[PDB]
Amino acid sequence: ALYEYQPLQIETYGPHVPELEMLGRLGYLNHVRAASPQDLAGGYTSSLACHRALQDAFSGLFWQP
Amino acid sequence: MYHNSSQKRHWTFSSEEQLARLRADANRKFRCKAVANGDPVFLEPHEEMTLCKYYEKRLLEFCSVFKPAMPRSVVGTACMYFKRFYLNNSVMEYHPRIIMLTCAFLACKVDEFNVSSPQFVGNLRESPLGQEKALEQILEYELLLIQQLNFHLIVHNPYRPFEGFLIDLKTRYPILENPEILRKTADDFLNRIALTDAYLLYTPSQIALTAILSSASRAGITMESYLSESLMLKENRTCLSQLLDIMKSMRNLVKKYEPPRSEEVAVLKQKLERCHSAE
Amino acid sequence: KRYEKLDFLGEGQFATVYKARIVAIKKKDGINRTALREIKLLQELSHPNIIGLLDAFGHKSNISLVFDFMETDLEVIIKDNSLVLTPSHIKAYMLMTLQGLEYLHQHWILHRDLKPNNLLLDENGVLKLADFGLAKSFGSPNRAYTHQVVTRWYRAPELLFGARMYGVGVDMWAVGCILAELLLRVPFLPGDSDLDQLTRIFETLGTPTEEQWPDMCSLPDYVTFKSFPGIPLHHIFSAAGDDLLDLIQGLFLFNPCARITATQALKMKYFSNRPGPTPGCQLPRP
Ligand SMILES: CC(C)c1cnn2c(NCc3ccccc3)cc(N[C@H]3CCCNC3)nc12
């Protein structure tokens, strides 16, 4: 009787969204405004905004009513 | 998230025919209620549609000059509220001039755009007694509007998907140099798309992508490779065909849209006023 | 209406709650903004560890929200001196809390009011996050936040220093405070004011430095504090194993960015270690 992590399975009906940590490596973060030192101090990073924008762009792009 | 949102499950419809059926059913039940309560006074569904388009323009005008500036998401949510309300309700029962203000009020609350009621009603171009009366009507209709929306308040607008698509084009599509050139024109097309029933017929991502691709086609830039390669629609060719015909249908909807005419709006407004005198 | 009033469950800041047929009904500005926030957020969310909004109705300017009926909450469990909280029970509570929080965070929503009384439990032992009257969406730069969120005993230092932009770190720090409460059976940092809360945090965990919290001084209400060393974690939670201490440290990292997310916390070896989390039907009830 143990626990094993399994990621959440939610169909976005759209293209694959790159992982949050990889956005810097893949060059996405060059097209969003960087988080200010106050934002970083509070824990807000530009990667959050970029990831949410990408997810909303790709959400349900292929889905049919 | 849109992909598990109430908008996708309950407020995206199969075709314009289903929308017309819902609106005609609204007209029919209003007629039945009116005749059972106790004729050229009634308007046909097409007249109701003309009035609804005119008052959606009026709601956009109200939200554009609203101080303090409403975030564009609030305006989109309010316009979506108006469309959804008049899918299943007749302008003859609930006046669009007040329902649109209730839509703006509820959208301001829902989208966490903190404005006090005195400020909201001071935005209205009315006398102070007129402003207070309008506030009373808005308070009367707030719960009615929420009930008619089936308590589905979060509205997914196409603008954040538009920004995400712009980020993706800037990153993974070097062939398109400076995707920001596509912004304003796509924005324009987006607005035109907002006038039709597409917001009830397609996903916000599809709407944003259609606007971007129409902007690209207007400039001669072709990015079929974006969908083919960058979006990796290679294993599922039918998915690419489905996407392309969805955009084609959006463009057709924008093509066939005709704005309401001022004289026709005036006569239909007079008819609506007579309808609201009684019943 | 289709519900019949059964009991009186309590009185709140913005509404009173009754039992009904089993459901719980929560009854010039217009409709109350807290009720609208709850409605709009819980309509778009569907997860076993998030409170379910079954219905919503009202009359004129008053509004009632119908949720599922919750047996108890974590505050009663913690305060019940007759309940032995085994490591497995603690792991189960943290696991359900973190799964609900993970689902909430993927949908870009912060609870911002995490505390043991907001973690409700049903008769089946399913922990659900409730009281979304302070919950808000995050991940958009043009979204003004309030730093005076979260109860003080569970408020994160970035909030206590006045962060108006934050992420999942607020919920994670509240989760760490809840874990400490479950381990010690008393509030971890029961400050009497904002300054006292910060002082207690720094006396117990050590005053953070520029290395631990790179942009500490950039926060609007940054109070320059004395450099206390802080009690070692194994001294505070004497019965906490190394994996649990690692989880606590990750949850209590002063840097919100380095502070572990719900997914990262779920991936920690503590949850996959022996013993496993107790099933819901075996969780202690008051
Ligand atoms: C989701 C909400 C509506 C809900 C669901 N169940 N439930 C219960 N059930 C019983 C109980 C008793 C003690 C501790 C936990 C639960 C009580 C209650 N009381 C409110 C009163 C106002 C201040 N906050 C708490 N709210 C609820």
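Here Swiss-Prot sets the residue numbers for chain C, with the shown residues being 10-30, 37-42, 52-310 in order.
Method of determination (from the header): electron microscopy, 1.9 Å.
Placed from the backbone N, Cα and C atoms, the Cβ positions cover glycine too.
Per Swiss-Prot, these features apply:
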- C:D137: active site, proton acceptor (ACT_SITE)
- C:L18, C:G19, C:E20, C:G21, C:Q22, C:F23, C:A24, C:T25, C:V26, C:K41: ATP binding site (BINDING)
- C:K41 to A: Total loss of activity (MUTAGEN)
- C:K41 to M: No effect on interaction with HINT1 (MUTAGEN)
- C:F91 to G: Enhanced capacity to bind ATP analogs (MUTAGEN)
- C:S164 to A: No mitotic repression of transcriptional activity of the reconstituted TFIIH complex (MUTAGEN)
- C:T170 to A: Total loss of activity. Total loss of transcriptional activity of the reconstituted TFIIH complex (MUTAGEN)
- C:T170 to E: No effect on interaction with HINT1 (MUTAGEN)
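Structural mapping of features recorded in Swiss-Prot.
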residue : record                       : Cβ within 10 Å
C:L18   : ATP binding site             : 16
C:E20   : ATP binding site             : 8
C:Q22   : ATP binding site             : 6
C:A24   : ATP binding site             : 19
C:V26   : ATP binding site             : 20
C:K41   : mutagenesis position         : 24
C:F91   : mutagenesis position         : 21
C:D137  : active site, proton acceptor : 21
C:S164  : mutagenesis position         : 16
C:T170  : mutagenesis position         : 10
Task = Can you see whether DSSP assigns C:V26 (ATP binding site) to helix, strand or coil?
result = strand
Query = In Å, rounded, how far does the Cα of C:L18 (ATP binding site) sit from the Cα of C:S164 (mutagenesis position)?
reply = 37
Key: Chain A, Cβ under 8 Å: which of the recorded positions C:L18, C:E20, C:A24, C:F91, C:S164, C:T170 qualify   = C:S164
Ask   = ligand 1: which of the recorded positions C:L18, C:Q22, C:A24, C:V26, C:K41 have a Cβ closer than 6 angstroms to it?
value = C:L18, C:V26, C:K41
Request  = List the other residues in this chain whose Cβ sits within 8 Å of the Cβ centroid of the ATP site residues C:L18, C:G19, C:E20, C:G21, C:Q22, C:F23, C:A24, C:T25, C:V26, C:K41, in sequence order.
outcome  = C:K42
Ask   = Looking at the ends of the gap, C:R30 and C:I37, with 6 residues missing, what is their Cα separation in Å?
value = 5
Note = CA pair C:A24 (ATP binding site) / C:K41 (mutagenesis position), Å rounded to integer, equals 6
Ask   = Record lists C:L18, C:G19, C:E20, C:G21, C:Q22, C:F23, C:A24, C:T25, C:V26, C:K41 as binding ATP; longest Cα-Cα distance in Å?
value = 14
Message = Between C-alpha atoms, which of these recorded positions comes nearest to C:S164 (mutagenesis position): C:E20, C:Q22, C:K41, C:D137?
response = C:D137
